[PDB]
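S.K.: Have a look at this one before I ask anything.
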Amino acid sequence: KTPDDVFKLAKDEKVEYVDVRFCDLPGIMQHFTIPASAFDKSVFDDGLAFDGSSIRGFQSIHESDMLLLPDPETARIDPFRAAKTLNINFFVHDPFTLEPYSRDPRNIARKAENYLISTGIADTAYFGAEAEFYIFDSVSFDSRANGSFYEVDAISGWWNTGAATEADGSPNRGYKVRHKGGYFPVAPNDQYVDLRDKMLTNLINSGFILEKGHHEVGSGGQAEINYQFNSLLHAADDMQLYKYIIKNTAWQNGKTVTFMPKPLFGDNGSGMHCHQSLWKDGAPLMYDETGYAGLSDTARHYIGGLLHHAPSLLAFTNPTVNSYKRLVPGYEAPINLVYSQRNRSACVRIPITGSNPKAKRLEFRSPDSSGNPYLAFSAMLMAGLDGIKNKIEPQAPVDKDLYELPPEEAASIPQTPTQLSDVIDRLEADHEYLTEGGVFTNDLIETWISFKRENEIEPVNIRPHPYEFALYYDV
Amino acid sequence: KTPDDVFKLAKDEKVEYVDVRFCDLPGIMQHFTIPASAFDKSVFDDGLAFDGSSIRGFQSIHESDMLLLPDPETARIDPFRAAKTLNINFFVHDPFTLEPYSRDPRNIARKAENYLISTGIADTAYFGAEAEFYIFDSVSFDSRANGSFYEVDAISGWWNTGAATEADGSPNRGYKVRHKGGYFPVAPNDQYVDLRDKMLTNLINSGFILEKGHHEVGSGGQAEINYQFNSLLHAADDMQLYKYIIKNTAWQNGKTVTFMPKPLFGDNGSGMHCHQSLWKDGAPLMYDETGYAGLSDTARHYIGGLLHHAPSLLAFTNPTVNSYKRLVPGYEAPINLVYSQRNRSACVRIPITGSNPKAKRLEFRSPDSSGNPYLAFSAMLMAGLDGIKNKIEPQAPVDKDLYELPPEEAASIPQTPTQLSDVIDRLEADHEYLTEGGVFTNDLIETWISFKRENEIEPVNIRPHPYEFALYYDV
Amino acid sequence: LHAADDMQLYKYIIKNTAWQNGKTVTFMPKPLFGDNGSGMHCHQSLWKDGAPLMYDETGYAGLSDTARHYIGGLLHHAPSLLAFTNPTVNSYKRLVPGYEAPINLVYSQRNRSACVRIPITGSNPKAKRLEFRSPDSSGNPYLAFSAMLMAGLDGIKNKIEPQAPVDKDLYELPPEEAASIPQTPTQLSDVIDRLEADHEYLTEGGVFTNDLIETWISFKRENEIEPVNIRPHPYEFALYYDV
Amino acid sequence: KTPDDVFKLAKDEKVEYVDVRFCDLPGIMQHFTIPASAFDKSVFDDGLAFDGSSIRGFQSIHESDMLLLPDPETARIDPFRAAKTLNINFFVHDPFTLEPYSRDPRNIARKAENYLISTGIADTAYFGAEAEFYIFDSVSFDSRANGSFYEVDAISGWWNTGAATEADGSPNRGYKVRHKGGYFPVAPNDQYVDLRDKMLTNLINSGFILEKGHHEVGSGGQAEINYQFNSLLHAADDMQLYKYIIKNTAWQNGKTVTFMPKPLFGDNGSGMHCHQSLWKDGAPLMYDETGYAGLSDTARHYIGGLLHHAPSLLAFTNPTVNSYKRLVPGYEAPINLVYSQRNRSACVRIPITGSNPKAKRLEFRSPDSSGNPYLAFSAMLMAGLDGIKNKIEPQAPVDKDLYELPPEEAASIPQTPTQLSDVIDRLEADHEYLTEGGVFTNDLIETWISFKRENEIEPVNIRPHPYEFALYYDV
Ligand SMILES: COc1ccc2cc(-c3nc(C(C)(C)C)[nH]c3-c3ccnc(N)c3)ccc2c1
Ligand SMILES: COc1ccc2cc(-c3nc(C(C)(C)C)[nH]c3-c3ccnc(N)c3)ccc2c1
Ligand SMILES: COc1ccc2cc(-c3nc(C(C)(C)C)[nH]c3-c3ccnc(N)c3)ccc2c1
Ligand SMILES: C[S@](=O)(CC[C@H](N)C(=O)O)=NP(=O)(O)O
Ligand SMILES: C[S@](=O)(CC[C@H](N)C(=O)O)=NP(=O)(O)O
Ligand SMILES: C[S@](=O)(CC[C@H](N)C(=O)O)=NP(=O)(O)O
Ligand SMILES: C[S@](=O)(CC[C@H](N)C(=O)O)=NP(=O)(O)O
Ligand SMILES: [Cl-]
Ligand SMILES: [Cl-]
Ligand SMILES: [Cl-]
Ligand SMILES: [Cl-]
Ligand SMILES: [Mg+2]
Ligand SMILES: [Mg+2]
Ligand SMILES: [Mg+2]
Ligand SMILES: [Mg+2]
Ligand SMILES: [Mg+2]
Ligand SMILES: [Mg+2]
Ligand SMILES: [Mg+2]
Ligand SMILES: [Mg+2]
Ligand SMILES: [Mg+2]
Ligand SMILES: [Mg+2]
């Protein structure tokens, strides 16, 4: 798309407002609105200003002013606003030099794609993502001097089988979902068919090419929708728009969605599996009929990179304290650093795709939706490329239920990290593969580390956990 | 129907979504949705993937990926979804070899039909089913360390005659159904006429050929709807679609349906009587004007097989712990292994059909709706075929009220099994008739036995029953 | 006899002390799911002319031949004996693994996972005895104590050898070794069935008579086994409402 | 005291019951009651039995039987029970060999005292302890699939200044305690004067020699009572009895006490400061008028041991997950490994005592009351003795407010450990100083490590924290 394409779209759709969007460092989209009458060439030539000091991971207060420049490829009609609105993503730029911002997640993705080309290894990295989520009815929580709580709730939650009535006083009609039992019985066990249909339709209407939708394993309304893969940057833009459409379709229909990794204890977490492949000149590079699981050397070394760099890479792919509550055995999330075909207990699964080279790819199962897809996809690529460049050999595939391994065998396999502080520590110690070609810079890495320590790790560490009262009140 | 018939139907009905369905081992339909735009030749040629490890009785996690291939004969428009949807049943296949899965219930029914043809005994097994159900208003239940409960409720339930008001605060207007008195007074005693009409209409609109609908014996909204018989596999597909339509028609109209065998204590259970007959080259094989109740030798030996194999066959026809609460005297369900014409106390009843050979058949009254109709119909066929093949003579018909037999004559007649663990034990010991022709395989039988022990028998056995408190609190 | 009279008076005193102080006591075997049941362990010994018969310093766990054969009787007759020592439907909810009640028919010293535990008592012959851990308080101590005695006496009289002691955690046995050890019965109807089939050891000397045994069997079937069997369990709704 | 002293006491006090007490591994006293008529010589000669498999950190089920032998020095009349009762502590012994149990905490303290004598360094280790606690009104908590909470409450809690009424509906009369403001205004600001007087009186009546009692810093009823120091084993027996008397005095007066390290967020935690000194032949060893803070070489090396071994020693002195919520800056608990005179921000404070050598001692401020005083005191002694034996020099004292240090300066002094798993890891790697003289054995250490990982560390790590919902619900 071009500037004129977007003006034509705005005029043809009789748009009243344009919503100007960009990504903060942690991974939440930010926006303000301008009237259609203020959406002109000047927006493309001069850009628009905002307060960089109010955005997380951006500027200090005395260097606050920042600039935004539009990305016409991202233009979509908003499905939700009563006043017709056109959404457009922007790149953040220095207001003096007009140089791209070093802490703009969209710029990182841009740099990753260009660095890929410059290596000669490939020209395109394709990402297909599966962002699972929960469709809840309610949530509340607080944290005080003398107490703390959370509660999420959902009509289909198994914890509600004994409820005398529903939240509105209507009768309990059963057909609630058992823990680990949501994947994927027909209605009325599946209570979210019509809502997920609306989500699917909203996505179709925003130009997504859809593949499937279904209830997921978790009780209390776990769900998954799949759309067509795309190249790195487009894929990360798609992810952000997808989360927006999912959350707001739920909202407009009286529900509340979360993408957090582990909202329920003793039921499945929500992952963001990333299917990845490299292509060059319109041809796939991942396939070799003679390799294990049909994998070429390039593919195997990419995996070698992911598994070798995992202890620091998870700082971007599993970036929250809650992430590490998902990385526990028995829930189809990884607990150790292995690859294996057909294996949903592994860190990297190779899906069964047959002899078609175009379909051959790896599924990185470790990542979740709790962070920044621009940074996450970029970091994965940089790990994989380091793997290829250094010919990093992964340890042998383990074609077993990785949660049921004998002690002697399990201990010869590197584990996933236990907690956020460990991966942040490791990122600080070893991040050279990310800085290759200036894709990630030290200022971004240092800001990230600092942000996670001060705003996440420390605040959780100093606050007493309710289960400590269960354990220790009577010491 | 062919692939092109289904594409034409999808296009003519302006379908937005296709719902991909298959059967788990215990007997619940599973589904995910794809857009109409993804429903193409590739769905027929390459199939679709799912996670076999999340489906009960299927795969382990390290061998998770499974494949689905469509069955065009099963294509129907969904009556419920606001976004126009086409439902299609699939067969489950190995993703490497594309071999039919040994634990796909739809495959077992396929295999049973082929085995029948290969014996030369007949070419067609027809099944007519009567799946009774209850239309409740509510249900709740739970199970904790210090207590446990269930409660079902229904406006027409006799337990509510003394209620001051209905659930919504409106007046009690009487005309509630007496225990064992629901079959079948006119409205207003029958409070479900309009709802059953809606169920009937939804079935007609999904291509069912309807025979009748009525209130059943049980208080609190017991019901029965009959549709035309069909050959085994088609009949099992019809049963699954029927349960879906009944449950969801109820759900959309503010009710809640259960097909469990015995939700009410001291009132009728819900059975799945199976009327069965064999045909060859378009001619019936069950009829002989000179036999007892018009039955041929072939028919009598089929019955011999059902009654001889019953102690293990009920593992598939009466597959739940709750099944055995229905097999008690006084409620038109069987308590012993006899056949008899006109006799609703018997295990096999021969309905009165006159001299028309095409109407001659046996009614197996033992089965209920708590399991898997693909496996249940197949197992019944295998038992009946073993009877024909071995010329198993049933014991003499007993034309009496089998609940009022003097202890002396009753002691000579074999009883129905008391509990699930007994039939599971017997299935394990003796299942050769099921494995004939590889219709059932040992892996299916072993998985079934193991599933029932670990997920049903044991969990119920270890949990104190509320009536034990009535009996023993004061010991 | 004195011990059975003591047991009845004890239950009365416990229940009523609780009652007078605003509480309510139950002796049922398993009132809580996922926590310990309540047993009635019976420590037993035979004496003659003021001297103990259970002790032999050379035997496993200090046990004489007389003691070992008594145990042989308890464990051999268990499938029918539990009809009097574990006489309720609720009894069988207690005989599950992980709660210091028995799940199989073995004896073993120091072992709270076993059916018969030999407590550690040292060299004093007067303290030597066996602890039968299987019984609970849900029945009749007069009949329970008597039945245990009759089983133990049949063991002595027929020199019934118990199978070898198993000094392990009987709940953590590998499926292989566990398959070789006889299990405790699963349910009341099984022990009642077995009592009906084989009760000769109880009728010795006319201690139990056939009228008592027949009345017992008939009572348990009609008033306990059948009434529980015909009533849907709440967990069946958890399992099957949505079938 | 002797056996006959105890019999005389029991007879003179007209005791009806004797309470038999011993310590489990984590640090909770266990008990059963025998009638006075069963308390005879046999209790001393033969001992009493119990089920070692029901006691945490003791026996497996197949080796369950354990033996108890009385310690006549510990006999005290119980202040609480209406039926007159004598409490006696016991040692746990092997029932075959009568050898002292290797996992009896009271045995470890016994061993530690003997090992001290055997080194020739000193013959007596004196411990003066300050076990702070909270006097709350209520507590509740739970942990479910979809939510979790705790709440503590106290009339004097600052969170209650805006309450319309008190819990019983009586008026809010103010005079509540500000956060960090409880040390130590007069009544009515101090609302616990009469209750602490009752606690003081019960202690005096159980033969404690009292020094002081006061409100402590924390809002919502923090308190401290001090009794006279003693030698190691007697001191640990005194601590256990003290906790019992405090808890039950509170209970009988309608309150609820906790000794947990950090029950309130943003207010003082509760420590167990341990004042320590070594004496030989009735003379003190800690004093040298020429040393910093009046400390001898022996004293300085003992401190060297404490600080050097701290990373593993805290596994016994700070043994819970909640312990590490107290080791945060700003609350008069340590955040780093320094000693300093007069300094309540330090790990080891040297109180100001003047020129009297008998009063010279070190205050180890790190420990809390959440574990086992027998093991805690013993472990501290072992670390100190290793310091003396190896002449470990502590780093120079730092006479500054350790919480106010700019971050670059703070980083130049070794920190206290962040979390329990770290000290448990370190204990596993390095514990030789504890095994000297067989005082701690490998079986105890391995059981401890194993208990903490399986029952505490892992269960807390897998459970989502309420503040994670505050941080991440909307990711
Ligand atoms: C038959 O030719 C193709 C070409 C590309 C294909 C791509 C996918 C694909 N789907 C997904 C999700 C949406 C299920 C996560 N990811 C991919 C994907 C992602 C990255 N690279 C490739 N090659 C495929 C799936 C099938 C394909 C088939
Ligand atoms: C007059 O010619 C016929 C031919 C087939 C007929 C089949 C039925 C039939 N109806 C039922 C239900 C729906 C009431 C359970 N089952 C059968 C049935 C089933 C299997 N085989 C046969 N022959 C009949 C009933 C009447 C028939 C009459
Ligand atoms: C004047 O002679 C002495 C002798 C011993 C003394 C002991 C203490 C003392 N008090 C405490 C608490 C109760 C406040 C924690 N701890 C000690 C203590 C503990 C261990 N060793 C010594 N020397 C003193 C305090 C003053 C002393 C004064
Ligand atoms: C069924 S699942 O394996 C579940 C994944 C799980 N929720 C996770 O935490 O990654 N996902 P998919 O089959 O869509 O890859
Ligand atoms: C009236 S009934 O006999 C009732 C059957 C009963 N509910 C059963 O449990 O099988 N059924 P039908 O007459 O439809 O065969
Ligand atoms: C501690 S326990 O082993 C518990 C026995 C358990 N309640 C039972 O059901 O037998 N009893 P004891 O040690 O008194 O013999
Ligand atoms: C006033 S304080 O310094 C407070 C100690 C704090 N509660 C702690 O957590 O160690 N105690 P003390 O003066 O009794 O040694
Ligand atoms: Cl962390
Ligand atoms: Cl059963
Ligand atoms: Cl039973
Ligand atoms: Cl920890
Ligand atoms: Mg998926
Ligand atoms: Mg998924
Ligand atoms: Mg996936
Ligand atoms: Mg009918
Ligand atoms: Mg009927
Ligand atoms: Mg019928
Ligand atoms: Mg006992
Ligand atoms: Mg103090
Ligand atoms: Mg203090
Ligand atoms: Mg102090």
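Numbering of chain B is taken from Swiss-Prot, so the residues present carry the numbers 4-478, in order.
Looks like X-ray crystallography, 2.3 Å, at least that's what the header says.
Quick reminder: no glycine exception, Cβ is built from N, Cα and C everywhere.
Pulled from Swiss-Prot, these are the listed features:
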DOMAIN    B:16-100  domain 'GS beta-grasp'
BINDING   B:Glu133, B:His276, B:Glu366  Mg(2+) 1 binding site
BINDING   B:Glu214, B:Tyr230, B:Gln231, B:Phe232, B:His278, B:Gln279, B:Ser280, B:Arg347, B:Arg352, B:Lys361  ATP binding site
BINDING   B:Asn271, B:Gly272, B:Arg329, B:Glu335, B:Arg347, B:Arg368  L-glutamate binding site
MUTAGEN   B:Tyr406 to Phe  Unable to be adenylylated
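Help me picture where these features are in the structure shown.
M.R.: In the domain 'GS beta-grasp' (B:16-100), the DSSP tally of helix, strand and coil residues is 17 helix, 35 strand, 33 coil.
Counting every protein chain shown, the number of other Cβ atoms lying within 10 Å of the Cβ of B:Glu366 (Mg(2+) 1 binding site) is 21. B:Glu366 (Mg(2+) 1 binding site) falls within a strand when secondary structure is assigned with DSSP.
Shown in sequence order, B:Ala128, B:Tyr129, B:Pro287, B:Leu288, B:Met289, B:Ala302, B:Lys363, B:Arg364, B:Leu365 are the residues of the chain, 6+ apart in sequence, with a C-beta less than 8 angstroms from the C-beta of B:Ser280 (ATP binding site).
Spatially close to B:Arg329 (L-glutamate binding site) yet at least six residues away along the chain are B:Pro264, B:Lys265, B:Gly272, B:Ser273, B:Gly274, B:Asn321, B:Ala336, B:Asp371, judged by Cβ distances under 8 angstroms.
The 10 Å shell around the Cβ of B:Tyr406 (mutagenesis position) contains 14 further Cβ atoms across the protein chains shown.
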S.K.: Any of the binding-site residues B:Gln231, B:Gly272, B:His278, B:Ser280, B:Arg352 with a C-beta atom under 6 A from ligand 15? Give them in order, or none.
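M.R.: None, as no Cβ falls under 6 Å.
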S.K.: Using C-alpha atoms, which one of the binding-site residues B:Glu335, B:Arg347, B:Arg368 comes nearest to B:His278 (ATP binding site)?
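M.R.: Closest by Cα: B:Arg368.
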S.K.: DSSP three-state call for B:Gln231 (ATP binding site): helix, strand or coil?
M.R.: coil
S.K.: Determine which residues of this chain, when B:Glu133, B:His276, B:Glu366 are set aside, have a Cβ within 8 Å of the centroid of the Mg(2+) 1 site's Cβ atoms, and list them as they appear in the sequence.
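M.R.: Along the chain, the qualifying residues are B:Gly131, B:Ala132, B:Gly274, B:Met275, B:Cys277, B:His278, B:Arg352, B:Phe367, B:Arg368.
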S.K.: Who sits close to B:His276 (Mg(2+) 1 binding site): which same-chain residues at least 6 apart have their Cβ under 8 Å from its Cβ?
M.R.: B:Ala132, B:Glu133, B:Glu366, B:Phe367, B:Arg368, B:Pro370
S.K.: Once the DSSP letters are reduced so that anything not helix or strand counts as coil, what is B:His276 (Mg(2+) 1 binding site)?
M.R.: strand
S.K.: Relative to the Cα of B:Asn271 (L-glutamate binding site), which of the recorded positions B:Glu214, B:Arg352, B:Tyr406 has the closest Cα?
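M.R.: For B:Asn271 (L-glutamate binding site), the closest Cα among B:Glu214, B:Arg352, B:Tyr406 is found at B:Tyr406.
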S.K.: I want to check the contact list for B:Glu335 (L-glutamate binding site): same chain, sequence separation of six or more, C-beta distance under 8 angstroms. What comes out?
M.R.: B:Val220, B:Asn271, B:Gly274, B:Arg347, B:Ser348, B:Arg368
S.K.: From B:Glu133, B:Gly272, B:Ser280, B:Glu366, which binding-site residues have a C-beta atom under 6 Å away from some atom of ligand 2?
M.R.: B:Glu133, B:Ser280
S.K.: Can you tell me the CA-to-CA distance separating B:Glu214 (ATP binding site) and B:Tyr406 (mutagenesis position), as a whole number of Å?
M.R.: 30
S.K.: Checking the recorded positions B:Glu214, B:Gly272, B:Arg347, B:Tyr406: which ones have Cβ within under 6 Å of ligand 17?
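M.R.: By the Cβ criterion, which requires under 6 Å to ligand 17, there are no hits.
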S.K.: Including all protein chains shown, what's the count of other C-beta atoms within 10 A of the C-beta of B:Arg368 (L-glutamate binding site)?
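M.R.: Neighbour count, Cβ to Cβ under the 10 Å cut-off: 23.
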S.K.: Could you list the residues of the same chain, at least six apart in sequence, whose Cβ is under 8 A from the Cβ of B:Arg352 (ATP binding site)?
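M.R.: In sequence order, the residues whose Cβ lies under 8 Å from that of B:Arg352 (ATP binding site) (at least 6 apart) are B:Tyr342, B:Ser343, B:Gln344, B:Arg345, B:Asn346, B:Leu365, B:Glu366, B:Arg368.
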